[PDB]
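Scroll down for the structure; my scribbles are underneath it.
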Amino acid sequence: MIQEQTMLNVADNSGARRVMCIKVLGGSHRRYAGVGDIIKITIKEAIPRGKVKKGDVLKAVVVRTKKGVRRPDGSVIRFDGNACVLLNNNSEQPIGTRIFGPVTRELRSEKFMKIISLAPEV
Amino acid sequence: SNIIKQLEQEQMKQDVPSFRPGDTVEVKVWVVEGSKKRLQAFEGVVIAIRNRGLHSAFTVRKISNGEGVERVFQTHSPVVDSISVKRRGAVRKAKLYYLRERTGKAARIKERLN
Amino acid sequence: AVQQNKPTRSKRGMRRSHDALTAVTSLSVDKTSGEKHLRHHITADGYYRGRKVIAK
Amino acid sequence: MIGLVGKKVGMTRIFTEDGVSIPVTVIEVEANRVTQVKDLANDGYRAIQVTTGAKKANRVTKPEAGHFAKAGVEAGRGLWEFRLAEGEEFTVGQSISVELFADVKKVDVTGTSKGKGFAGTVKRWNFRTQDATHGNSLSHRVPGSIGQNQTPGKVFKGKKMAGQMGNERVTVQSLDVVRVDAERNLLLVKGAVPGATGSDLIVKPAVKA
Amino acid sequence: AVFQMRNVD
Amino acid sequence: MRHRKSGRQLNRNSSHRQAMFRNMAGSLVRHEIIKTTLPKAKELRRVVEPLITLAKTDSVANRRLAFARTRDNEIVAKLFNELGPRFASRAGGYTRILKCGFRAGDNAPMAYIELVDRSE
RNA sequence: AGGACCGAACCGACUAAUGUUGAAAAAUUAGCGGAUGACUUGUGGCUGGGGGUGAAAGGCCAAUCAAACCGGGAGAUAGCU
RNA sequence: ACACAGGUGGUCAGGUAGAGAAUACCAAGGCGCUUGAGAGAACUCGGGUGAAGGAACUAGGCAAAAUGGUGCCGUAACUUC
RNA sequence: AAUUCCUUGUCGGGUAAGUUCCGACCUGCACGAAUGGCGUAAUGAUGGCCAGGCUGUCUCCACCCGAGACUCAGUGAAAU
RNA sequence: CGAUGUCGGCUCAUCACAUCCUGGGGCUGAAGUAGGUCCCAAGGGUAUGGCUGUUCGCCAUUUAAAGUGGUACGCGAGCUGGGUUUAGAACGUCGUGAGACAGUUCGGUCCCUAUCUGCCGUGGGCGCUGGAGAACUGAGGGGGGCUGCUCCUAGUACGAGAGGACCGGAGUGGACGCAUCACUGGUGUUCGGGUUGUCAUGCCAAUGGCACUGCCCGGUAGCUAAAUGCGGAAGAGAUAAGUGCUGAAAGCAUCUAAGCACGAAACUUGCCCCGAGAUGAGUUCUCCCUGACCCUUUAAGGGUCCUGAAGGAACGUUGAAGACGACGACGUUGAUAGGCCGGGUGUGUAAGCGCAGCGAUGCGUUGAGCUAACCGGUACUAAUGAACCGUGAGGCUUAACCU
Ligand SMILES: CC[C@H]1OC(=O)[C@H](C)[C@@H](O[C@H]2C[C@@](C)(OC)[C@@H](O)[C@H](C)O2)[C@H](C)[C@@H](O[C@@H]2O[C@H](C)C[C@H](N(C)C)[C@H]2O)[C@](C)(O)C[C@@H](C)C(=O)[C@H](C)[C@@H](O)[C@]1(C)O
């Protein structure tokens, strides 16, 4: 259940460490976001040799949420912490060469195929 | 009332093994992969059982590649398959939310051995 | 939060119209002693539906 | 076409072969019978009056009991009217059944909402609460301003305000139906429906396409 | 209590 | 909005409800009959009777479970040893309500409550 | 050793709520400052109105102070309501 | 001005825990505070908890929350050491 | 600048974005040396800003425990 | 001026159209995509933040778009007191001075129990012409009316390439409304367990009281969103701008003057709710009442005796109904409430005993004990027989019928 001013763990080797959801993309007066919805984010922290640096702002896709992703059977897959992969701001597609952690099944949506191609679990 | 319970019991499966909370329990899960309906395993210690007749379900945590991954499962849902108990065990207090903070060696559970 | 003018006694009386009491008129003779008493209530002598109880 | 009277029993679910869990609300529907057929002649419009259930033989009033006696049949717990589909022509006393719901596809489920009792503006119209602090005093869930000044100088009619909530007729539209078990008189409409458990209901075919 | 204050409009 | 709730707050905190009923339940036992306000008596009916149901079968544990309530050895002594067998086959209905007019002190609805037998 | 430290009694009254025809003509509740000293307090005196006193706010001088209160000049004056 | 949640100096100093006259439970002893009985709506006051986020509220981290003990390890810029 | 009207001076730092803050430039409307200038460890229920932790402050309120509100009985005001 | 509280913010809005977005068109220096400009159209919708007390403004990033204004520059008997705007103080400047400055900075009590109008709800009374029980007809009124993205058509029309549709169809979200607890969660001081200090039950053991429910860990019902179902429409009617057909005045021409056809989220309906106090008080079905004499100003007259029906009310048990009334259900030919029996659920191995150990503790008995508000059964108890209210055939006039 991502919202404005929400810190998130980085989900890939983009070199970023901590991020924050400054804005929630996708519709007027929108509040909550998650599952796989795009959210533009600032980079509050990054490792020195990473592709990205501190203060960078770019769109990124949520991959994990504490609320978890719901399923038609009623089952839900909760996670200990939020995470997101840093898509390129210009035309999607992840920047990192390796996405850590088990991406959820809901990512299956053409454009996110590159992300789920990595990380053997789920 | 009885019209409800009769409707519920008919849909209930009769092949559910008993299991104590805190036991390690694999949970097979059928899932579409965009085509083939391959089954997938999901082993993990139980932390929260919730019996509600047909509505009964149980949480299953699994600490993988860093942060843990809890997953609830309906007992009677078609999606779930075998519910084997890979490891006998026992803990006081059926709820185990406190384990969510505990990690590594703190996550140990003694075998019931009886 | 206060009147700008003084109400007529008529307006006060119309307000008093709903204040009137109504007699219950539900008294009933005892099956045994025959003394009147309120329905679903025991007699002062303690009799109730003809059986003896309380006795005080 | 005509609707039928039903009765809520309790929300449940029906598992499907694909593993999807679709919620449903059990609604028993004893077969209706036409106590009287309204028409353009004697009544000025064509319609049917119907009833269901078994009211106690002692508690039924004679003025009603004769109205059921005209139908020649034992009194129901209540009475409800349904408009004719014009092309329909039903005989008096006919035992209409739940089987008609086999082809309805989608239905609206009329019912009475739960009595929330008297309630504030927040519970009733979802008004946001004011500041809980910052010097605030005796003002939180209160409606606050309800008008301008000397212009109008009166609250507008129909203004959103605190008052009685629930306990009124309502009808969710285009609810899906799943099973139609005539043997048990079941009516497993998809999703939640208005009304307390055990309350009377009025299921009708959806006007929506 | 009556108070005091002023009316500097 | 209540809805399917049971019991009554009776303008008192639960800590007081755990004590006043605890004493009044013993008071009803000691004299086999007491005068009290009707709503409080209806509350009392759900209190005293279960103790009798506990008194239906003597055991070392039930004496202590009874001891946790009422907190009076003199009352539980009347339990099991006397009040237990006396109801015998009967199931429920251990006590009855009988309203006795309104109190003079503030028009409070008075109502006597008493055991089915009364043999003292 | 200390106009030293934390912290009750004691003293003080920074914040906020409640109260605003209040329980109270300035309080209560939850926190706060000082607490061996330029400390606090009991008891009894001293400074009396253009004066007193003041680590100074023109504050305080019996719930009133850019001049207390009581009585008197006095039915002061008022081109004002 | 009240049978008023205010103000009023000194003296007597039990048990257990505790550094303590803090505080909790108790002894001696004194009280349940001069309107009650119900119902369990908003709203208001005094509190508890809350999933996701953690100042995005707001004039302002206001208010709540949080930190909290003893023993020990260890502790920077700066300095009138 | 507790002082600068122009003014949100300009530049740099902090933030995704900073009329506030820090540093500097001096074009000081209208700084200035006992009506004291500048600097300063410690001290502060002092002013402004940032951050960690913390949280219903908020997104958005939800439920529960008590005191009123409500009804009955007793007594019985107020401004206007 | 014998007082009209004064900027902004919070909350809550309402109206206007000189229309921000969506809709319908004209023209274009309109290829398409996307624009310019103008007309019609107010149904709905019409940003979060950073700075500043600010509206405004700038910046960051969204969005189909982040409209312009009225409403005492809306709204303090609704809130906030940051600004301004008292009494303290300081800086700059002015004056010999006290002081002053739409110059600046720090700090600074926001009262009122609703009489009427108005509004949100809920009742009593009476009328609707004999009384009563239900089903109603719908005059009228309110509510709802937003829209992206993607796919098919189609990489087709168009175009040099690049790009990329008009019409129509399908799917899925954002915002909003309603309903619901079945799931996922929260609350759950009435359920169970852990544990700290102390007191008490004579003590061992076992329990209880108090300390915010002592601190907590959970957790039934109920309630509730963050949870899941549905809703905006399609169609039709008459139109606005607009596109026309025929056709004279005016041999031609012309959408119009006669006539005729299309045309929008606006209008009238359809959709949902209220609703015959709709005094213009309507219909339909059913039920109940078929006794004897005087008085008076002699009639819609005043009473007595005999009668008291349908039904209602009162009382009691009550309710997922409720502030009080009301409303639904039950009241002995009986499941309304409590209890009870069984079950479920929560808590997770009671008490006691035995065994192992020097001991704290463990094991066995044992998924045991305890279970509130749940479910299925049960008349054990509490809902007494009655009495009360309400009557005794229901005006005049006219017409149509009683074949
Ligand atoms: C405790 C109770 C007191 O109330 C208050 O404290 C509130 C908070 C004041 O506002 C305070 C605070 C403040 C800012 O007003 C909120 C200020 O403006 C006034 C001067 O004093 C009031 C109401 C003032 O009225 C205001 O008078 C203004 C001149 C006009 C205004 N009216 C036109 C709207 C009116 O409301 C004023 C002067 O005190 C009223 C006079 C009659 C009093 O002195 C009376 C005896 C007060 O002691 C009091 C009412 O009992």
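Header says: electron microscopy, 3.6 Å.
Even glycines carry a Cβ here, placed using N, Cα and C.
These come from Swiss-Prot:
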type	residues	note
MUTAGEN	A:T97 to A	Reduced RsfS binding
MUTAGEN	A:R98 to A	Reduced RsfS binding
MUTAGEN	A:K114 to A	Reduced RsfS binding
MUTAGEN	A:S117 to A	No change in RsfS binding
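Feature annotations (Swiss-Prot) mapped to structure.
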| residue | record | contacts (Cβ under 8 Å, 6+ apart) |
| --- | --- | --- |
| A:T97 | mutagenesis position | A:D12, A:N13 |
| A:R98 | mutagenesis position | A:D12, A:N13, A:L118 |
| A:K114 | mutagenesis position | A:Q93, A:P94 |
| A:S117 | mutagenesis position | none |
